[PDB]
Amino acid sequence: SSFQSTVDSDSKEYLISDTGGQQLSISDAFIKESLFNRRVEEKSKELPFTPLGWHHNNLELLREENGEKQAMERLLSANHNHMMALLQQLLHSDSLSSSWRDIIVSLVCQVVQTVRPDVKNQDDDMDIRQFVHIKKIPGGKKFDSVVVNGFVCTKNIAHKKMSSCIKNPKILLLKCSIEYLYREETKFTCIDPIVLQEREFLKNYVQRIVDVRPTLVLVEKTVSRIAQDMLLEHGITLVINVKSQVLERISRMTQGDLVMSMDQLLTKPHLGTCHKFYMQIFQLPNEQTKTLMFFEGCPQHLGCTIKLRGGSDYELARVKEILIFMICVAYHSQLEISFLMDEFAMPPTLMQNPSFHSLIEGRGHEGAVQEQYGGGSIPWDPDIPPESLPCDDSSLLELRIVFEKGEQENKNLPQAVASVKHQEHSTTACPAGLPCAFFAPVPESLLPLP
Amino acid sequence: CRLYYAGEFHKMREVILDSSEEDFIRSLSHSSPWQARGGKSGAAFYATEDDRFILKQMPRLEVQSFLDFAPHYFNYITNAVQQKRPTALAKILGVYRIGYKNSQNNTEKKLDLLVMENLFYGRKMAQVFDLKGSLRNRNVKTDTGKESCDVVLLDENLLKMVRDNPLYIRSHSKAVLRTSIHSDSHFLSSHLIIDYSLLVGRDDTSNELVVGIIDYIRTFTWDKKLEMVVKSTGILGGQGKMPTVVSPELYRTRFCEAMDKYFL
């Protein structure tokens, strides 16, 4: 219908509800996935209840979730398209960042080339649009920007006499406090010996701290400055009212956990790590002249941020606008590891990436032996691209099978030329909000069929 | 003959209908109306020659009900009805009572009739549906369908036959319909009216859909139309229950919700 018409941009209750829902998790065409999910949840819905009372929940929508993981990862593997470059050089317009964004774009590309996460599972994760901030200082004239692969704040050390600059720091991060915490028997009497019990809390914790040997010490919750003394005398520097966001952020970038009742951690894996904390000072009136702390070599390199400048407000935020134009083109180009050969020339071997990979390897179950048996029935849904384009001109099962054979030279059928072409230059292919269209379905789909 | 609330109807005709009085008269008066077999009844069902207007026969109770609702109905009209803001609700052109001693009519007998627009038009309707939205019961028509002619398909039939019901209405249009549905059902709910269904007519190709709420006059009647005939068995379905049935407010929500699925 309008979903087989999917070599072009030119376009179940709960299902389509969630359809719109994730459709503005990321914006794209509704009907394509409406109809795909229609058909495939139709076979599903035929599984569970009215007849056949199947065990319809485990091990099959499991298989779809796996299908969608492979979908994201591999379909983002096949760009050869005469990519945006012309589109983007054309995107140049719309503001006064002339002559001096190019660094910006080249090096945002660098940092977003830093990124190929494989974090949560057997999954090449991509937390794109989630994992960095860049920042300026309004002052002077802009063009002096200098990048650093790490954080830089204005969050002064817990004690200006603590580390003027730290290196290879391990730290201990806990959403809770260094202050005698909520023991079962809530009791408060004899102020002095109970502040002393707080002192002992602090100090045996400090035993266990230096047993961990942090380098910086940071709580989300609180501390008693007693412990602050206990470690600044040890030299384990400290930070204050410490922001939970980058806490979890970099603790995860580290190996440092946040073991929350360290009576738990009789051992290490709570300690974080990074490379070095280093200040830099400014000196002039008009209190832009501040001091700000480099925090570099964080245990994950998938993160950067820059010294930027500017002598105004409105053109500066307008350069921010170019920077978010770059935000958008970045993650757009990113859903593909930036395009795919259109006119069903990459997509045959794409839908078949499962096919030929898990066939030649075999080593094939990654789909399934039902992707052998049931893989004749439904992954045929991934086999829609051909069922869209070829059967119009050339070949229904034929290029499908003989091109999951693995030529690796992916020109394909000439619907509208009879000889050679691809929609790429024909400028006729739905842009790439459409990919995520396959990874949202099963999480929301496995419950409504209880 | 007796005409009820001549002034109000006249206003209704022009207002919502924007129907010229002369046109109205011509349709009814000029050519004899053609009869349509109605339901099992017993009550006459007619249509004008032009098929623009439908003349139905109503019971004394229903006619009285009409009078009670007329002020609200009128108000609803002003806020929104066909010329005003289009309402799915039936457009009542006129209500009359004919009882004539003369031989043609039964003597000392009262025949009450309601004239209204006809949702389908004269031209043609390929498929028809009567959607209650109610939980399974008479959600199918056995005898109907017998006619090679247009069958009045019911909810279950819509669900199975015109399953994955193809009614695709534009997104812009969906919003307008649903909004109007919500208001109508709310209006009906206020009145305690129930057991009304949505009549749907379909044209094929770039399709044209015809829809409107019908079976408006029936309210507060717990005891009515006891079921007849034997129920088919072999399948779980309607229960011996329920002494406790769905209320008017409940009916309204279900109606809209069900209708929501019908059009995409």
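Following Swiss-Prot, chain B shows residues 1822-2085, kept in their order.
Per the header of the entry, the method used was electron microscopy, 6.6 Å.
Here the Cβ of each residue, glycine as well, is placed from N, Cα and C on the backbone.
Features as listed in Swiss-Prot:
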- B:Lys1877 to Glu: Loss of autophosphorylation. Loss of phosphatidylinositol 3-phosphate 5-kinase activity (MUTAGEN)
- B:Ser2053 to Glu: Reduces 2-folds phosphatidylinositol 3-phosphate 5-kinase activity (MUTAGEN)
- B:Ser2053 to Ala: No effect on phosphatidylinositol 3-phosphate 5-kinase activity (MUTAGEN)
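Distance noted between the C-alpha atoms of B:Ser2053 (mutagenesis position) and B:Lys1877 (mutagenesis position) is 31 Å.
Residue density at B:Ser2053 (mutagenesis position): 9 other Cβ atoms are found within 10 A of its Cβ, drawing on all protein chains shown. All chains included, 19 other C-beta atoms sit within 10 angstroms of the C-beta of B:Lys1877 (mutagenesis position). B:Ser2053 (mutagenesis position) falls within neither a helix nor a strand when secondary structure is assigned with DSSP, and so counts as coil. For the recorded site, B:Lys1877 (mutagenesis position), the DSSP three-state label reads strand.
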